[PDB]
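Single-structure report; data block below.
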2 protein chains.
Amino acid sequence: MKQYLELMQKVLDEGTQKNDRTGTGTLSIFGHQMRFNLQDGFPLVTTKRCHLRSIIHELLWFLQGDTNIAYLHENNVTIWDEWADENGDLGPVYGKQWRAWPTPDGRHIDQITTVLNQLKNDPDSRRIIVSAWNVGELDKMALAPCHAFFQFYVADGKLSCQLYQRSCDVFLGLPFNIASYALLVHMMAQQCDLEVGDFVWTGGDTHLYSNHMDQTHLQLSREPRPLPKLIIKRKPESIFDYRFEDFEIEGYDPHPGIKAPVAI
Amino acid sequence: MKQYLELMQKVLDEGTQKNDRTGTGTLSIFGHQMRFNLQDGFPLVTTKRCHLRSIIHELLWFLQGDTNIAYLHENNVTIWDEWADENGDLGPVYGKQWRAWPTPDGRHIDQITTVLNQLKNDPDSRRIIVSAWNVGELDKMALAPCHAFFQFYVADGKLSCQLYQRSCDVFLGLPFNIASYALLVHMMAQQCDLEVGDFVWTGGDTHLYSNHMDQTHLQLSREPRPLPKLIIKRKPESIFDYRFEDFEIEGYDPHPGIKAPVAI
Ligand SMILES: *c1cc(=O)[nH]c(=O)n1[C@H]1C[C@H](O)[C@@H](COP(=O)(O)O)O1
Ligand SMILES: *c1cc(=O)[nH]c(=O)n1[C@H]1C[C@H](O)[C@@H](COP(=O)(O)O)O1
């Protein structure tokens, strides 16, 4: 997509070399924002082939409150295997925080149902937020939240969403995170009877790993094809009730895949 | 500052009218980013004279872990008087979450000491964060955190910081929020023997209240002056021992005040 490949050239052009937690080395910039208007088409990158099956099942797993990869295995998705323990547990990462944030007085807050309630009854609230950054449980998480905090907004009967992502692997992770949140905005919008508006991505540390530079210059030499269209075939009775089969991605003709290694 | 007045103009040209919780009326946009290169000077606005006594005592009251308006009255700072209860308490707002985030098992995390030890021992970490958005205590706060989440970054011996502001009153709160976080980077960079880098500001619902249109038009025809420079007179023994008389602002020549009403 035009915004994605321009972000990639910017980290190459203004990036600082940094060492990091995995010992791989990155080129990174700090602070960036881009906007995708979802009425122009589904934001799935076309300059390399992305695996829709993984993007959709991880969202569904998140909306169930799950943090164990058994579900993802039943559906042949392996994106989270290198961080799970001997039992498949990842710790209280995204699903648990979204659906059951633990309070100090022994309650648990379902943040997704709260947001859905706000979008219906008080869409002009400036408090429609989901946070996965729970300071008191960070030490029990296998990997700290990269997509940390997001906010909804309603304006001319269109729902928008802005995400703050504190760490971003541009090549491997960011095509998955842009398509995931785009899908969530369409699902929230269908449940609230709102039109889809913009997805705003904001980044903290936006980096390219040193073992991903050939892949990056390869991809960057390719022209974006027309953006795909998403068809949802059913309106379920709640957001927690969607199935993989309700989603059709139409018109996706991407350039070939580019394999790259994940830094653990 | 140029960045500030262009955002003010963008809100008038592009904002949607919204009825807000105050009932005052707002013109809003959603999603904006501005960066200030702190090497170019202290970003205190000059198109209206800003009150620095309030900005610095409020930030020292926050790093003390205080939520009681008593300390601010002792220093004649009036900004938080109308959300405070009969005893002067605001609930566990900013200072309580920065210095003593309550965990579900009765412990407390001091996020400001964690950030100090992270910047001194692991400057490359992509996780140097403090969050005020404690979902388990939101209903106990007098007003929900507007400046909600921030992150620090170190690249070539320089300290940067990005704020996510989820709700922004452009005429009244935003001048104050920018200089507060600028000041904080200076104090953090001095205690960590780092140079200062950028302050990146990202906003969620960014707005201009209805009863501020005249004051905005009056501010929008003034020319920004050269930015001042911030002098810190002594190096305290910790980030917790700074005092009002420790800071100096040289070269600040603002346009007159501009008085305006706050929506409660
Ligand atoms: C986290 C998972 C996700 O959804 N998206 C991502 O981009 N990643 C990343 C970012 C970074 O490259 C790494 C996480 O490491 P760290 O905690 O930031 O040190 O995977
Ligand atoms: C919050 C306090 C601060 O530091 N900065 C701000 O701009 N504000 C604001 C924004 C908004 O006008 C109001 C908060 O109201 P709400 O919670 O967003 O509904 O004060």
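These residue numbers are counts, starting from 1, taken along the chain as shown.
Structure determined by X-ray crystallography, 2.3 Å.
Keep in mind that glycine also has a Cβ here, set from the backbone N, Cα and C atoms.
The active site, nucleophile annotation in Swiss-Prot covers B:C146 and is backed by experimental evidence. Sequence-distant contacts (6 or more apart, same chain, Cβ under 8 Å) of B:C146 (active site, nucleophile) comprise B:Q165, B:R166, B:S167, B:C168, B:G173, B:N177.
As annotated by Swiss-Prot, dUMP binding site applies to B:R21, B:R126, B:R127, B:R166, B:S167, B:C168, B:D169, B:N177, B:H207, B:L208, B:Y209, with the evidence given as experimental evidence. Listed in sequence order, the residues of the same chain lying 6 or more apart from B:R21 (dUMP binding site) and placing their CB within less than 8 Å of its CB: none are present.
Mapped onto three states, the DSSP output places B:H51 ((6R)-5,10-methylene-5,6,7,8-tetrahydrofolate binding site) in coil. Annotation comment: Swiss-Prot describes B:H51, B:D169, B:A263 as (6R)-5,10-methylene-5,6,7,8-tetrahydrofolate binding site, evidence class a large-scale study or a structure entry.
There are 18 other CB atoms within 10 A of the CB of B:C50 (mutagenesis position), with all protein chains counted. Among the mutagenesis experiments that Swiss-Prot reports, B:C50 to Y is described with the note: Shows 0.2% of wild-type catalytic activity, but substrate affinity is not affected.
In this structure, B:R126 (mutagenesis position) belongs to neither helix nor strand by DSSP; it is coil. All protein chains shown were included, and the count of other CB atoms within 10 Å of the CB of B:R126 (mutagenesis position) stands at 22. Annotation of the mutagenesis experiment B:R126 to E in Swiss-Prot: Shows 2000-fold decrease in catalytic activity and 600-fold decrease in affinity for dUMP.
Cβ neighbour count for B:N177 (mutagenesis position): 18 (other Cβ atoms within 10 Å of its Cβ, all protein chains included). The mutagenesis experiment B:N177 to A is recorded by Swiss-Prot, whose note states: Shows 200-fold decrease in catalytic activity, 20-fold decrease in affinity for dUMP, and 10-fold decrease in affinity for mTHF.
Each residue contributes its Cα atom, and for B:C50 (mutagenesis position) and B:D169 (dUMP binding site) those atoms are 15 Å apart. In the structure shown, the C-beta of B:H207 has more C-beta neighbours within 10 angstroms than that of any other entry among the binding-site residues B:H51, B:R127, B:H207. Note: the Cα of B:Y209 (dUMP binding site) and the Cα of B:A263 ((6R)-5,10-methylene-5,6,7,8-tetrahydrofolate binding site) are spaced 8 Å from each other. On the backbone, the CA of B:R126 (mutagenesis position) and the CA of B:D169 (dUMP binding site) stand 30 Å apart.
Within 10 Å of the C-beta of B:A263 ((6R)-5,10-methylene-5,6,7,8-tetrahydrofolate binding site) we count 16 further C-beta atoms, all protein chains included. Separation of the C-alpha atoms of B:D169 (dUMP binding site) and B:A263 ((6R)-5,10-methylene-5,6,7,8-tetrahydrofolate binding site): 10 Å, rounded to the nearest whole number. Proximity to chain A, taken as a Cβ less than 8 Å from one of its Cβ atoms, holds for B:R21, B:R126, B:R127, B:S167 among the recorded positions B:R21, B:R126, B:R127, B:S167, B:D169. Listed recorded positions: B:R21, B:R127, B:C146, B:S167, B:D169, B:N177. Those with a CB atom under 6 Å from ligand 2: B:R21, B:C146, B:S167, B:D169, B:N177.
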